[PDB]
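Asks: Shown below is the structure under consideration.
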Amino acid sequence: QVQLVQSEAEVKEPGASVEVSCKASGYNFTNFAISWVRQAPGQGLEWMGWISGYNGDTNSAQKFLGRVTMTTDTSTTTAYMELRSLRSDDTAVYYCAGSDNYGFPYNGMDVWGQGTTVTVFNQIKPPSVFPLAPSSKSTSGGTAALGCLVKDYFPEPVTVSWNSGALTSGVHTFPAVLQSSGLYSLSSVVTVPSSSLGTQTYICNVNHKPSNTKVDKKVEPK
Amino acid sequence: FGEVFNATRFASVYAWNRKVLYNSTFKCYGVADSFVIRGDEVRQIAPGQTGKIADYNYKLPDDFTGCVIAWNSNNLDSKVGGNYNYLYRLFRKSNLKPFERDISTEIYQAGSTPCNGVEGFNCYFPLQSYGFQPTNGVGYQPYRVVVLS
Amino acid sequence: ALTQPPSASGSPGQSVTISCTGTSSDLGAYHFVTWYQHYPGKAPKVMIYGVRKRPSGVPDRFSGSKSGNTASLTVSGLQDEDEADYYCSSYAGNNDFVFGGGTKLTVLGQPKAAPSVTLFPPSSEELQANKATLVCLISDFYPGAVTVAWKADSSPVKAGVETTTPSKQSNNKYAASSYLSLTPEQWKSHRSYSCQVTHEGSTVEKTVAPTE
Ligand SMILES: *[C@@H]1O[C@H](CO)[C@@H](O)[C@H](O)[C@H]1NC(C)=O
Ligand SMILES: *[C@@H]1O[C@H](CO)[C@@H](O)[C@H](O)[C@H]1NC(C)=O
């Protein structure tokens, strides 16, 4: 039952504050309980708190205790959620949800907003490229995995090749992880014959245009 | 007294029953009513107390002259999957006056939408089952209560 | 938080049950268990409220129940429209809620595939830069949902862990990665570390040791 309308996406920087609006769209919040629920990238739903549009009873999750303020103006029938001193792990989609209830919505929330994306952006950061050396126990007949760790850069994207593109078979570049710091890290591994570990050179080529950085990392045996 | 204390089945607190044992709680006030509640809710079976049990289920007056008895019946009133046959009143539009009983099951209208006798998203069944389990913490285990008036 | 499996799955037509474990102060204490269907992008949708009740318009193939501190949601006759994330939630007793971590429900379009796991210790270069990172790579699993846990001498590590959401490979199987960030002193002060990947009830564990 999506019917509430929320404010446009927000782009903030660490330490700023954000306020999301949620307009009743035709209802009157005097008979509505309002909850706020966020979802950070790659995580689950997270209840932030609730306010009663009837009498103003408020409660906040212990995680956000002291950091969030929820208000309602039933004059305009608009709910508001302020989140202060944003961190990079506050980057999430924020939903307002409601229910026809003069007290706590014990069953949860019936009416939902469309969500409001709030991104706490980082400064551009060049990556650090480290070798993931193949096993010290690699012998001729076997296969060996070796790779490149591309750690703590911002923003996307990053391109990784191997031996300037000459090597394509057996390459697997894993999509990056958005860390709680707001920075990305990814890994790229190629599987090679172990017999080639002593005769063949393996070099990963990392390009990060936003920071105008290029790294060529030779990965040598342990 | 044997028909009460030594009874096989006990009543729920919302539907409590009316009818030298000193040799868990034998608190007397100024000096028989049967039901089962969890151990943490036994403190509400006293004059001048508030809470879901004291206000919605069993109310004692501040002028109470009697004795409140209780003992842990987890061994009797708990099933491993939960004993849902014992319930208490979660919702009520007012508190009970002393020694009043409420056995109604009208749907509690929590919002502007009328219920018309049907449970809904904001239309609550007013009774909440306990679901007593033998491995619950002792504060959550069932206690048989006998109040001598 | 409540506990949910990461992945529940079945073929079209089968029945799937997602369990959700709470405590005696939430799931055990109340009949306010609500299940939310979610597709990232759209808003959550109530499928079951109370414990077993269906809002109007929800197909009757959705059912719910609870026993002790464990609630459950069963979908009968699985259809492709049911593939989604599902969150259990409960009233927590003090005008609040507790959510589970979510469960991805997959309509199996191909047979299940257990994951391959490769674990890399920190490079000496990174330790020279006063940092340490264990790299855990998970590939070729289906359906695309896993749980990753890190341990240091049996002790669970929950600080410094970053795990991707699974992403589809060219062969329709899924890949993911997890990273554990340590200080060099932290890395050296334990005798072994392990990455544990749980997928559809089966676990793969890889271990690295600073002195081996
Ligand atoms: C909402 O209801 C309140 C209470 O009756 C009223 O004062 C207010 O003007 C109403 N607002 C709208 C937009 O209907
Ligand atoms: C309950 O039964 C026991 C033995 O059967 C007896 O000793 C005890 O007095 C009884 N309780 C009451 C209140 O009569």
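The numbering of chain B matches Swiss-Prot: 338-356, 367-370, 375-382, 397-514, in order.
The backbone N, Cα and C atoms fix where each Cβ goes, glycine too.
So Swiss-Prot says this about it:
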- B:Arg346 to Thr: In strain: Omicron/BQ.1.1, Omicron/XBB.1.5, Omicron/EG.5.1 (VARIANT)
- B:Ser375 to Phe: In strain: Omicron/BA.1, Omicron/BA.2, Omicron/BA.2.12.1, Omicron/BA.2.75, Omicron/BA.4, Omicron/BA.5, Omicron/BQ.1.1, Omicron/XBB.1.5, Omicron/EG.5.1 (VARIANT)
- B:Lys417 to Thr: In strain: Gamma/P.1 (VARIANT)
- B:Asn440 to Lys: In strain: Omicron/BA.1, Omicron/BA.2, Omicron/BA.2.12.1, Omicron/BA.2.75, Omicron/BA.4, Omicron/BA.5, Omicron/BQ.1.1, Omicron/XBB.1.5, Omicron/EG.5.1 (VARIANT)
- B:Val445 to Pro: In strain: Omicron/XBB.1.5, Omicron/EG.5.1 (VARIANT)
- B:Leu452 to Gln: In strain: Omicron/BA.2.12.1 (VARIANT)
- B:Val483 to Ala: Increased resistance to neutralizing antibodies (MUTAGEN)
- B:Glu484 to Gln: In strain: Kappa/B.1.617.1 (VARIANT)
- B:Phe490 to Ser: In strain: Lambda/C.37, Omicron/BQ.1.1, Omicron/XBB.1.5, Omicron/EG.5.1 (VARIANT)
- B:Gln493 to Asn: Reduced host ACE2-binding affinity in vitro (MUTAGEN)
- B:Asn501 to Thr: In strain: 19B/501T (VARIANT)
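Please situate the listed features within the shown structure.
Replies: Around B:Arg346 (variant position), there are no C-beta neighbours below 8 angstroms that are at least 6 residues distant in the chain.
Classification of B:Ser375 (variant position) by DSSP places it in coil, neither helical nor stranded. Sequence-distant contacts of B:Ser375 (variant position), defined as residues of its own chain at least six apart whose C-beta falls under 8 angstroms from its C-beta, comprise B:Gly404, B:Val407, B:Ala435, B:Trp436, B:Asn437, B:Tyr508.
In three-state terms derived from DSSP, B:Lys417 (variant position) belongs to a helical segment.
Following the DSSP three-state reduction, the secondary structure of B:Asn440 (variant position) is helix. Taking a C-beta cut-off of under 8 Å and a sequence gap of six or more, B:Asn440 (variant position) has these contacts in its own chain: B:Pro499.
Listed in sequence order, B:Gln498, B:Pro499, B:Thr500 are the same-chain residues at least 6 apart in sequence whose CB falls under 8 Å from the CB of B:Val445 (variant position).
Within 10 Å of the C-beta atom of B:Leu452 (variant position) sit 19 other C-beta atoms, taking all shown protein chains into account.
Its Cβ placed at the centre, B:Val483 (mutagenesis position) has 9 other Cβ atoms within 10 Å.
All protein chains considered, the CB of B:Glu484 (variant position) has 15 other CB atoms within 10 Å.
All protein chains shown were included, and the count of other CB atoms within 10 Å of the CB of B:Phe490 (variant position) stands at 17.
Using a 10 Å Cβ-Cβ cutoff, B:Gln493 (mutagenesis position) registers 20 neighbours.
Summarising the environment of B:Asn501 (variant position), the number of other Cβ atoms within 10 Å of its Cβ, over all protein chains shown, is 23. In the three-state DSSP scheme, B:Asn501 (variant position) falls into the coil class.
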Asks: Measure the gap spanned by 10 unmodelled residues: take the Cα of B:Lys356 and the Cα of B:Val367 and state their separation in Å as a whole number.
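Replies: So the two residues bracketing the gap are 18 Å apart at Cα.
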Asks: In terms of Cα spacing, which of the recorded positions B:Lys417, B:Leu452, B:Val483, B:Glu484, B:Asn501 are within 10 angstroms of B:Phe490 (variant position)?
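Replies: Near B:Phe490 (variant position), where near means Cα within 10 Å, the recorded positions are B:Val483, B:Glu484.
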Asks: Taking Cβ atoms only, which of the recorded positions B:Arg346, B:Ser375, B:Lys417, B:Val483, B:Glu484, B:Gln493 fall under 8 Å from chain C?
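Replies: Answer, by Cβ distance to chain C: B:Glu484, B:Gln493.
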Asks: Relative to the Cβ position of B:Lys417 (variant position), how many further Cβ atoms are located within 10 Å?
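Replies: There are 17 of them.
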Asks: Just need one number: Cα of B:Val382 to Cα of B:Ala397, in Å, whole number, across 14 unmodelled residues.
Replies: 15
Asks: Compare the C-alpha of B:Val483 (mutagenesis position) with the C-alpha of each of the recorded positions B:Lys417, B:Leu452, B:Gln493, B:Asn501, and give the closest one.
Replies: B:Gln493
